[PDB]
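Down below is the structure, laid out as structure tokens.
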Amino acid sequence: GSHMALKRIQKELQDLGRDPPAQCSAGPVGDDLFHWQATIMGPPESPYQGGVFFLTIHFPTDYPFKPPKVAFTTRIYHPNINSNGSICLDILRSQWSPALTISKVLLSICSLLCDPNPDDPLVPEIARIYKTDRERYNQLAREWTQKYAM
Ligand SMILES: [Cl-]
Ligand SMILES: [Cl-]
Ligand SMILES: [Cl-]
Ligand SMILES: [Cl-]
Ligand SMILES: [Cl-]
Ligand SMILES: [Cl-]
Ligand code: NA
């Protein structure tokens with residue numbers, strides 16, 4: 001009894017090894033199954049193309065009924081990800097469902113890199129630039145990718 005999160009995390013880890021993603025990867029940090037690290041590749045047609053971005057993940061005690069805590073540890077220019085690596089994504093808060101897995105979360109973050117959401121922003125200056133001056137947004141996102149993520 002009382003191994004809800006661990007059993008779920010172990011099952012996700014097993015499944016991940018059997019049929020992993022292409023654009024991202026993840027796994028536990030040593031013996032601590034509650035602490036994972038992940039990598040996301042900048043999506044190919046996005047201004048993040050060529051970049052490699054690292055993330056840290058902590059699963060809560062009541063996983064899968066509460067969402068994982070996920071943050072970037074690589075700098076990225078994006079309206080939903082701030083300079084501390086915090087991420088604003090609905091499925092990490094009010095739209096979490098136990099149906100979601102860490103692989104699905106990571107793929108959703110990849111989708112968010114492809115298609116930022118300035119209506120749920122975390123960095124208002126970037127949200128405004130994205131919404132109204134896409135050329136500038138793309139150029140800055142490319143420069144940040146080249147400075148920090150290659
Ligand atoms: Cl159990
Ligand atoms: Cl297996
Ligand atoms: Cl909890
Ligand atoms: Cl665009
Ligand atoms: Cl540089
Ligand atoms: Cl620098
Ligand atoms: Na968008």
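Residue positions begin at 1 at the first shown residue.
Recorded method for this deposit: X-ray crystallography, 1.1 Å.
Backbone N, Cα and C define each Cβ position, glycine as well.
Feature annotations, reproduced from Swiss-Prot:
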ACT_SITE  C88  active site, glycyl thioester intermediate
DOMAIN    4-150  domain 'UBC core'
MUTAGEN   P64 to S (Swiss-Prot position 61)  In ns770; Viable. Inappropriate survival of male gonadal linker cell; exacerbated on a heat shock transcription factor hsf-1 mutant background. Simultaneous RNAi-mediated knockdown of cul-3 causes a synergistic increase in linker cell survival
MUTAGEN   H78 to Y (Swiss-Prot position 75)  In s1132; hermaphrodites arrest during the early stages of larval stages
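Known features from Swiss-Prot, placed on the structure.
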residue	record	CB count, 10 Å
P64	mutagenesis position	22
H78	mutagenesis position	27
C88	active site, glycyl thioester intermediate	17
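Cα to Cα, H78 (mutagenesis position) and the residue listed as 'active site, glycyl thioester intermediate' are separated by 10 Å. Residue counts for the domain 'UBC core' (4-150) under DSSP, helix first, then strand, then coil, are 55 helix, 31 strand, 61 coil. Separation of the C-alpha atoms of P64 (mutagenesis position) and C88 (active site, glycyl thioester intermediate): 19 Å, rounded to the nearest whole number.
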